[PDB]
Amino acid sequence: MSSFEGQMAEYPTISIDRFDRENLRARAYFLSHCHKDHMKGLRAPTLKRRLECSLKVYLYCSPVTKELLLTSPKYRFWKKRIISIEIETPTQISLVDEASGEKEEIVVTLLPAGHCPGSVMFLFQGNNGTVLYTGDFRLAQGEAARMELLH
Amino acid sequence: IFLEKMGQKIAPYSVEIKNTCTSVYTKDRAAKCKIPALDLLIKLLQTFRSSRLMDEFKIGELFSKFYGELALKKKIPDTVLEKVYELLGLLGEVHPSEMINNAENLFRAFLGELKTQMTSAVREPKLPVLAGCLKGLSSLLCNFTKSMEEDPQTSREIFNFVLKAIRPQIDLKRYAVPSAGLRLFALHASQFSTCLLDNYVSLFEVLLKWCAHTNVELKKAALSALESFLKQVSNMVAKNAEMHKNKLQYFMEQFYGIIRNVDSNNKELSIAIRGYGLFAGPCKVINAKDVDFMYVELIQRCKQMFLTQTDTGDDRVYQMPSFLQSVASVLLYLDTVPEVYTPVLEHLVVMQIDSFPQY
Amino acid sequence: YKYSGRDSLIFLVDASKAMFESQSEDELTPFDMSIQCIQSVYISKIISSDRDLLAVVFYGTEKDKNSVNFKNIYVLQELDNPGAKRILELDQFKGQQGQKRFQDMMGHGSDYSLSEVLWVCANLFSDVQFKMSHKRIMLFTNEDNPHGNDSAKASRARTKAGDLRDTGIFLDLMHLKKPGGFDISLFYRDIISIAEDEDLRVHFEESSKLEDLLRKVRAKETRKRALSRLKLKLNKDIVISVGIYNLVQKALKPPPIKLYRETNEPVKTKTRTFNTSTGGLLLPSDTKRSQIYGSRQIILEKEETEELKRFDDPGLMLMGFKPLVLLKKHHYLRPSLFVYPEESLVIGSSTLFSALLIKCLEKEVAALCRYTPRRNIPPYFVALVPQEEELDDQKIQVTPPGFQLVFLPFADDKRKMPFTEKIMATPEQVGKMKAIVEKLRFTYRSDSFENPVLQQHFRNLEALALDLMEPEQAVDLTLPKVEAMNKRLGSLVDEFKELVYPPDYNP
Amino acid sequence: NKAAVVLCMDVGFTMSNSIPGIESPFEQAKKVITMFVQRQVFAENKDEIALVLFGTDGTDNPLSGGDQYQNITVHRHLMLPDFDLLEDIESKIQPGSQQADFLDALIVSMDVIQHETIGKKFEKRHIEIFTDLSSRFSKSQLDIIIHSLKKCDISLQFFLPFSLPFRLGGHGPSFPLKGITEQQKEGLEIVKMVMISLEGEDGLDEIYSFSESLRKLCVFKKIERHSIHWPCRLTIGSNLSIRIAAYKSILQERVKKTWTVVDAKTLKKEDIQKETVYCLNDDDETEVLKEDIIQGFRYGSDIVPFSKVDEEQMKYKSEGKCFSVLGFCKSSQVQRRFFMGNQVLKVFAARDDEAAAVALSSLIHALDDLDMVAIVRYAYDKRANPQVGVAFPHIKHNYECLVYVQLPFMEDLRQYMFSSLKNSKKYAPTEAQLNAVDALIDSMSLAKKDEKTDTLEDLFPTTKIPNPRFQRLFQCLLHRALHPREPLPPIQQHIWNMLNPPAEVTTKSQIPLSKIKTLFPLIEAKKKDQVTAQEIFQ
DNA sequence: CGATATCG
DNA sequence: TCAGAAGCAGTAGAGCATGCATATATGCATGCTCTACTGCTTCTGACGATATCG
Ligand SMILES: O=P(O)(O)O[C@H]1[C@H](OP(=O)(O)O)[C@H](OP(=O)(O)O)[C@H](OP(=O)(O)O)[C@@H](OP(=O)(O)O)[C@H]1OP(=O)(O)O
Ligand SMILES: [Mg+2]
Ligand SMILES: [Mg+2]
């Protein structure tokens, strides 16, 4: 299961692995992997109605996650709104507001999780410090000291 | 959830919580914001049943309001009618003093709704309403009892409705209705005096069938109902002399067949031992030629299951205590204990003690 | 697309100096004309589809009222269901003194950025909590080149209009009367989505769509929805799923609502039955149904009256076929429904449906069936008359393909006609009648007549809602207008009378 | 407007023959008479009927004195039908050994009609006969019967076990092949003669079978009351007009007796009170009176108070009793699929004058020759809402009239867009499927060409079958009134057989049905049949 | 023919 | 007499929750509410003809 409310305390403008109730106001969506417990609200009618009324909101995930997600016919409406990101590649995400022209830049880094095809971690770096989201990962003892991007 | 956590700690806010629940139930229309409005009131009434706070709740006015709502041609959804029936049934249990003038009226309502939901040839039944009516009846019969020696018609139609509820005529997927029926049968089996003594064969069959179900709450309800039924039937067959020739031999044959059967887990063995006890106790029909038989059977089964069978007993350890309890219950009955089966027993208890950390 | 989807329309009216000062001969200012058009649209939509969303936004003003606090943009009304109070709020600016009231409340004659106006419109479109089928923004302005002497704002507005059109927002132009001339090729050619292909020249007056929007068409519109999803049973095994649709439904006025005369709010009605003697309430389980015939009294339960009127399961049991030549046109019992396959309950129903349709069309046969619409309903005999689609008006479907469900009356539905003698007429009389009929013949259209009672009720409701004491009297379009028919036939009537009537006769 | 009718049933031993596979003619006559008397009782129409049982063991007749009219028993005099006659027909009617004849039965029926309808006023008098024609009789009293029928204006109908496998009322040949004896042959000849000698050639059509009479409503043909005329004027302009009378020819037939709401214990309706209480949607739920409530409508999410008096004084006022032709147009531009109404009107001429008759006939013939219709503006009275409709000519060999069907307004038209099926490449059927459907349609034909003139003759006249719900309601009410504590009986077999096509069509379509099943694939998503509560908790 | 009150 | 108006019951179509086992993923199935719309049944009252009185 996933007891996560898809909303970090440091960055409440982004929601991860949860798009049900309060994540309809988020500025960017992230998807760790393609398990059903981490995909609540991803096919909601309210989210469908919001996607067709916005242009700056996207769904970031691993390329394998994108391939596994676009194959399902129920999630093919995300085809033009999914932006895949390579692992271990620090990219800058623009958290631009739809209504007002306000903008906010954040740096995200995808780290391998070793769980299922397309499972990755999320390492955010912004104004409120560095946070890490290891959604359903699998690491043996003595492997945390081998992640280059965490050092 | 909070009232479930701190039940009696909410002394002064109970009246205000009840008022807010009533206001939400009255002014609002959505059932999603209405089911909890009745669940919280039911929790309030179940938490403060014996407390003196039952005077400011105005049980009479609440019952009058809900009964007037029942007598409305405008239909409410099925899910809220279940909670309404459950609350109306509970109103007679927590405060029967103010329900002496309304229980006779409410029994007719429950019976009519049950007949409409279970004897309809033009419309499909409504299982939530059925479960609500069953729970309301099981909560109302707690104080305003109706026995066969008091009134046969009502006590017989209630028993027939309970039968039809627990009857697996058409196998379903939701077990709310049969669970409520089994709980009703377990609570007030002492009222259907002559009822359970006529279809006792089918009753025992269906109770054995439900006791082996995969569900847990349904299993517990079926076990309680079977225990109550066996107790009542044993009392009735041991009190008078005209019930022996059929019922005594029938139940003894059933118990012996359950015991001597080779494919019977600890549940059926324990049920058979408890029934044999409850029956042959007051009836004074104990005969050592079969008590020793079942004793040797249980000892040999325990030996072949736990002692000699030295393999991956993943579930055997988690059911050895039931075997030990049954063996003790049997051993306490017979007076001539075979001395050849004393080692197997001592070593069995030793090996059961050894398996203690695995629990 | 979706059944739950509704429409959205945002009125975008300019408030510049040219909008208030264009009275060449003092007939109507562009702002007053826009207010009149908006009120006409509100009135025509508050009865037709009272579930759509309407919003009125004025740009170029002095004050501002936005969710993002943009400058010179005042959102008067947000996207919501049209009501009577918004009509009055727009009436506040309708009159000539309404212009002064507007300029004192919101002001006018200020600079603006057309990108921020479209941004506020998109923000309003993004605040809807319902599904919107169509999003349309009608711009009421008289500026053929609004962002003159500046290219950055023009490029920004073009980019924002492109973004809106990519979002799926229909953006049409309602150009008003420009003194010098309104040419859309300058700026608005790259802003609007579709070009009417006739404005290559310049306009000197109002747009051609304003007169279309000013015609208040009051007729409640209903979305397509099947009455029932039955199952055509060609046999106990061969069964296909079809949808029953109604193409002709009687229009009824909305039912009244019980109110409290003091607070003008709806009241809650709770019917309740109780014993008159004891006073205790009575439940449906404590009630029987009786029917006294003479001295006897038949007693039946509630659920037995439904057993009385049930024969089989709901659906369409297929009987044999009958030619259309033996289907009498005067055998009308109920309005005809429409059958159409669903292809959602069973797989392979549309192919068999089309095959049956083709074979019945080329053979002009009508499949007789037994129509049972709902559970516990007596069965009726219907003939599935095949109907072929007709593509006319540059390939616009006016008739859908499928079967025509026609109800057939039973033996007791047909009444008895009294006996009479067949008195005929002479060839001279029949020729005179033929001539007088050819004189008065005309072309009939199904939508040429309106229900006068319903239209009068609509006018009365408008008069009582807008608090105008001059209720419009809808002209009865069903009257024969005898004051003009006699002028066409001439003197045939008295001749025919003298031919077929006695010298003296009291009709 | 009452009407006398005497039922004459034969109770001889002849009809008591148990034919294998077919019910006895006595049972079929019992069914027909039961249906007749139950529709006469439950309709509560003022009428008096009489039952004359002839061919019985006993003898009871006013003219029985003198060793005449033997085995004739008048089981019921001319009285209002009730449940007593129902119980009699159902239970205490037993077959008789001796076989009487239908001629003396007709004699005693005339006797009853002419000696019991003395102080009453009956505009119609009818006699029905249920015989087998296999009994002996004479040939003398025929002319006397003919003269008495022609002088007393008596209408007659004959019902036989055969027409002029086997399912009771299943749209098939009721007569068994070569099962008619010579006595029955001469009886048929004499009854055809006596029917022709009464009202002409159409009298021969008044002979129906027993199974035929159960699904044709023929027993109520000469007793039903005519419709009420609607007198008005068919105007063309401001001066030209025609005196016309309009009747309702087709109308939805519904039950007239409602179901009374009575208490469960006391079967009296006076012990029930239906109270309506209005209250605000507040927490305290303050009760509201009746005189402080004003009618209001809904106008775009708002509520506008529109009182009854204000709605009346502002209501659309129209001149009632108007029927004016709006114009004319070709019949091809107005289809029957747009008809919107609940009743069909046949516009006839004036009552007695001939000028309006000639004018309306000329109008009908002119509309027929030009194949055009007459759009009119019909209104029932001062209060009815005005409506427009079609008025097309209906020319028959016996009468002339204009048929009126209401037309829809602009607000009654709905433009629903459906996908096309001709270019449906996802569902275009193959040519073999087309041939299979062709074979199925040609096999399931309900019409046939006979008499070598190749005219249409439908094998399933659904426009002549009575409504089965009425017969079901009548039989259920009868069962409950004669069996107070018993479940409702199932649907009778003849009712369930008259609602089905002839068995020959099904037997011929057996193979095309399987052929259609083979080619067309039909996969059902999820079948969840709605089973009632009794089927789950029996 | 008035025109009033039924009666459906 | 009968048109028209309430009053009530059923359904389509969307939407949502929960129940699923020793799985942490189930996605999947199932069953319920809500709302607008249509239809049937019961009730009412105005109305026009035609009966009766002058
Ligand atoms: O009784 P049938 O011989 O079977 O024929 C009748 C008869 O028409 P014909 O006398 O010209 O054959 C009816 O005429 P009416 O007695 O009503 O004047 C006619 O009525 P419609 O013109 O209204 O259709 C219709 O009988 P029904 O009224 O039951 O429809 C029709 O029946 P068929 O066309 O089947 O022969
Ligand atoms: Mg997961
Ligand atoms: Mg995982």
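Following Swiss-Prot, chain C residues are numbered 30-536, in order.
Backbone N, Cα and C define each Cβ position, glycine as well.
So that you can see what the record holds, here are the features copied from Swiss-Prot:
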type     : residues    : note
ACT_SITE : C:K31       : active site, schiff-base intermediate with DNA
DOMAIN   : C:261-468   : domain 'Ku'
MUTAGEN  : C:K31 to A  : Diminishes the ability to form a Schiff base. Abolishes adduct formation; when associated with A-160 and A-164
MUTAGEN  : C:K160 to A : Abolishes adduct formation; when associated with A-31 and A-160
MUTAGEN  : C:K164 to A : Abolishes adduct formation; when associated with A-31 and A-164
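Other C-beta atoms found within 10 angstroms of the C-beta of C:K31 (mutagenesis position) number 9, with every protein chain shown included. In the three-state DSSP scheme, C:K164 (mutagenesis position) falls into the strand class.
On a Cα basis, C:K31 (mutagenesis position) lies 8 Å away from C:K160 (mutagenesis position). Secondary structure at C:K31 (mutagenesis position), taken from DSSP and collapsed to helix, strand or coil, is coil. Proximity of the mutagenesis positions C:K31, C:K160, C:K164 to ligand 2, judged by a Cβ distance under 6 angstroms to any of its atoms, singles out none of them. Look at the Cβ of each of the mutagenesis positions C:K160, C:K164 and count the other Cβ atoms within 10 Å; the largest number goes with C:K164. A separation of roughly 14 Å, to the nearest angstrom, links the Cα atoms of C:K164 (mutagenesis position) and C:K31 (mutagenesis position).
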